[PDB]
Amino acid sequence: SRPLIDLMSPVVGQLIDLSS
Amino acid sequence: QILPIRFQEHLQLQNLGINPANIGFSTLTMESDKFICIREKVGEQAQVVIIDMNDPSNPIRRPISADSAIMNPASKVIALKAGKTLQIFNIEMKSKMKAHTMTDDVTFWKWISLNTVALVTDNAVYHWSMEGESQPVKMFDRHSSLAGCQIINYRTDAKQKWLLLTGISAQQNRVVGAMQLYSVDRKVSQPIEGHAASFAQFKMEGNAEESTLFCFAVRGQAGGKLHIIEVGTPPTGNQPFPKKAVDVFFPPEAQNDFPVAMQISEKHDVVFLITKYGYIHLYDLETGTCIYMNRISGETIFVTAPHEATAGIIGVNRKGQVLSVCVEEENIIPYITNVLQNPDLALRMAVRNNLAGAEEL
């Protein structure tokens, strides 16, 4: 783990209804 | 002629020795308006160029071994990753602050607050807060509709209980955006066709507390559409926000355009929208009403951030121009009542956000 700098499946439902 | 928005040029990165193959979404990140970080390939010592936006004449160049570098939105604290290795560094102290190695490759990451980086692998989304020895906790699992997409954004609301991941695929001449909106309280996600988005806090009139609004634009298939909707149950004593759905116009010259970026000012309650071909759109957050529409850049603006001093939007194009668009405060209300020919919206935005021009009734 040397330094990267040198400084030196889900549940589907309806949350919102988009039909106007 | 008197215009509702004001334009400003801040920088052109080519004047500070930045080769424009490194001005892109892969190699340039701008998480807030305080710093710009450019992954640069010189010789072949891979370096990073950090621009302080309060001191743009003196950038710092340091060697890296990372595939992505994002700056903290408030302090000079850089976050660097190589595959599954992640490290957090204070630049002014030359110290490693934190480190964590994930089980999977982190494909996308973004600061979502002052002290939290959010982490996107191929199957999950994590929230890593910087406090102590805090390791990344899992928020949700990714949906089927975002598999095989280029992840371009991840945004939360202010209470971080409404999360949204945004990726894009190429489906037949056309960039199709797929968004996963997840709520951590109901533990349920929804797939939405969407291109650019933001959340907002908005206290309505006649009302005790703020609505939490979700605003997104899509060039879906009927056309360009913009939606403003309340998420969650409203509080008690709070009448719910009426659902807004208006059109996003694209000109016939630019009928392969699509929205790429969105910031919402809460000082003025407006929605800034930038498309791929460089068009700025200004909408009202309460009503959805289109205030202004014209083209800010000849080249593709690939990264945006909130502009804190002007309550606006700051963005970088592919050429390297750092530009900002904000509400011109002494001009927007006389633009709405006489050029837009809308006295009602001009009256409403003059009372709501304390803007001048409300003496012409």
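Sequence positions for chain B are given in Swiss-Prot numbering; the residues included correspond to 3-363, in order.
Looking at the header, which is where the method is noted, we find X-ray crystallography, 2.7 Å.
Each residue, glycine too, has its Cβ placed from N, Cα and C.
For the mutagenesis of B:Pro65 to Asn, Swiss-Prot gives this note: Disrupts spindle localization. The structure shown keeps the original residue. Secondary structure from DSSP puts B:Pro65 (mutagenesis position) in a beta strand. Listed in sequence order, B:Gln47, B:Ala48, B:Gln49, B:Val50 are the same-chain residues six or more apart from B:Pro65 (mutagenesis position) with CB atoms under 8 A from its CB.
The note that Swiss-Prot attaches to the published mutagenesis B:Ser67 to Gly is: Disrupts spindle localization. In this view, B:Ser67 (mutagenesis position) is surrounded by 14 other Cβ atoms within 10 Å of its Cβ, with every protein chain counted.
Taking a C-beta cut-off of under 8 angstroms and a sequence separation of 6 or more, B:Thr87 (mutagenesis position) has the following same-chain neighbours: B:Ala101, B:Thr103. For the published mutagenesis B:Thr87 to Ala, Swiss-Prot gives the following note: Disrupts spindle localization.
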Exercise. Tell me, by DSSP, whether B:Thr87 (mutagenesis position) is helix, strand or coil?
Worked result: strand
